[PDB]
Amino acid sequence: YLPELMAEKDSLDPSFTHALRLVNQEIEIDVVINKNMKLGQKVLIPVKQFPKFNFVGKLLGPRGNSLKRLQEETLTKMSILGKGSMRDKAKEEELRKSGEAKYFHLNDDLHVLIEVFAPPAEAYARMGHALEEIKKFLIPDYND
Amino acid sequence: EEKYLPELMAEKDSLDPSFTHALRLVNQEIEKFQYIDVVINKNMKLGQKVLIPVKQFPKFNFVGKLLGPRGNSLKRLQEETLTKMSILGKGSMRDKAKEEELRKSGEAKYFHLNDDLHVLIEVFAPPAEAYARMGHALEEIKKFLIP
RNA sequence: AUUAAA
RNA sequence: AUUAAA
């Protein structure tokens, strides 16, 4: 069986990071019941268009309060991921070099991941409300 | 991702071929490469395939209750919810002998017949509007599936 | 338990 | 011009 993979995991050179991630990744709607669906949407952060604006700070605010309040008022969970999301950039490269699925996202572009867990008709409406409020953060020029 | 792929090809070339599963998995990860923007705020496409309960209600035909006379009640729902709803899956066609239609010819046009009988709600709008339209459509479509 | 739209 | 949440 595939447990051959376990023999590869221990014996593979740690210098191959993406292969060791893929091998460890390989370890393996009804509306009338109306149980809780989960959704997610990855929203790009326009650093190409606004390179002089720091979005990560405007989004989080003091001790993350502004992101917490948006999460609370939209009833969603938001996570800032991608290249440039971490505060320590030397740690961000070594964690990207670490190439663990948890930190794998750093290879991608700076973006927000909004998650919502609710019954389906509510879960879609909550995500739509969150997408309307988050653009005020991602659009400095929202006047006109 | 301009940084990710050159490291895969570097691993591909430098890796020991004796690792067959690991080398196969990085090749599968390479074949993949051969996400919303709200400041440009262009239209996305959302869809949700909503099964309708024939296992729970085998005696109730929903597809007729959904369409109505000449599809008036379904188009009225598509108008008020501003979505495109298409009934697909096994039993969607009224003629079930002409169903299992081709399907060994294998056209993705007809591939949906292998899926269970459902309703695919598609909505085309900007992301904030698209997600809010879908949520409203799922609100109203319950009323057809709860006799 | 006759609803058939795109 | 600062903000650093999970």
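The numbering of chain A matches Swiss-Prot: 5-32, 46-161, in order.
Header says: X-ray crystallography, 3.0 Å.
In case you wondered, yes, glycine gets a Cβ from its N, Cα and C as well.
Annotated features, as they stand in Swiss-Prot:
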type	residues	note
DOMAIN	A:61-127	domain 'KH'
MUTAGEN	A:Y141 to E	Fails to influence alternative splicing of CD44, NRXN2 and NRXN3
Tally of residues which DSSP labels helix, strand or coil - the domain 'KH' (A:61-127) = 33 helix, 6 strand, 28 coil
Inquiry  = With a gap of 13 unmodelled residues, how many angstrom separate the Cα of A:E32 from the Cα of A:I46?
reply    = 24
Task = Could you tell me which three-state DSSP class A:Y141 (mutagenesis position) falls into?
result = helix
